[PDB]
Amino acid sequence: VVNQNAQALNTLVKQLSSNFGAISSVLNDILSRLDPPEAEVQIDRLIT
Amino acid sequence: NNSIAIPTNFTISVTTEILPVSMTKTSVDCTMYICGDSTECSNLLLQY
Ligand SMILES: *[C@@H]1O[C@H](CO)[C@@H](O)[C@H](O)[C@H]1NC(C)=O
């Protein structure tokens, strides 16, 4: 159970590295390098 | 307050209790299931 909880936390924080189809996993760079009406679409895709 | 009913005989009954102990061990592979024999859907999946 201790390992299962640890693995669940590890996968959850590894899912932040996932892009989910967005141009990049990092939120700050895509927010900085994209204009509002397409950055919001990418941010929404990452949020979903 | 002074009367008791006592059985002068007995019946040996048999009762059937059915309990499920297991289910079919079904395995589904994601890469084959959602992305059929195509690489590009697998590349899109890797973003997830
Ligand atoms: C008890 O019941 C059984 C049937 O279940 C019967 O054959 C038997 O004769 C009975 N015995 C008495 C003492 O009534």
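Using Swiss-Prot numbers, chain A covers 951-998, in order.
If you check the header, you will see the structure was determined by electron microscopy, 5.2 Å.
Including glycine, each Cβ sits where the backbone N, Cα and C put it.
Listed in Swiss-Prot as a natural variant, A:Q954 to H is described as follows: In strain: Omicron/BA.1, Omicron/BA.2, Omicron/BA.2.12.1, Omicron/BA.2.75, Omicron/BA.4, Omicron/BA.5, Omicron/BQ.1.1, Omicron/XBB.1.5, Omicron/EG.5.1. Counting every protein chain shown, 8 other Cβ atoms lie within 10 Å of the Cβ of A:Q954 (variant position). Secondary structure at A:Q954 (variant position), as computed by DSSP, is helix.
Among the sequence features in Swiss-Prot, the natural variant A:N969 to K is noted as follows: In strain: Omicron/BA.1, Omicron/BA.2, Omicron/BA.2.12.1, Omicron/BA.2.75, Omicron/BA.4, Omicron/BA.5, Omicron/BQ.1.1, Omicron/XBB.1.5, Omicron/EG.5.1. Sequence-distant neighbours of A:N969 (variant position) (same chain, 6+ apart, CB under 8 A from its CB) are A:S975, A:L996.
Under DSSP, A:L981 (variant position) is assigned to a helix (H, G or I) in the three-state scheme. Quoting Swiss-Prot on the natural variant A:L981 to F: In strain: Omicron/BA.1.
According to Swiss-Prot, the natural variant A:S982 to A carries the following note: In strain: Alpha/B.1.1.7. Taking a C-beta cut-off of under 8 Å and a sequence gap of six or more, A:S982 (variant position) has no contacts in its own chain.
Counting every protein chain shown, 14 other Cβ atoms lie within 10 Å of the Cβ of A:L981 (variant position). A gap of 34 Å separates the Cα atoms of A:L981 (variant position) and A:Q954 (variant position). A:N969 (variant position) falls within neither a helix nor a strand when secondary structure is assigned with DSSP, and so counts as coil.
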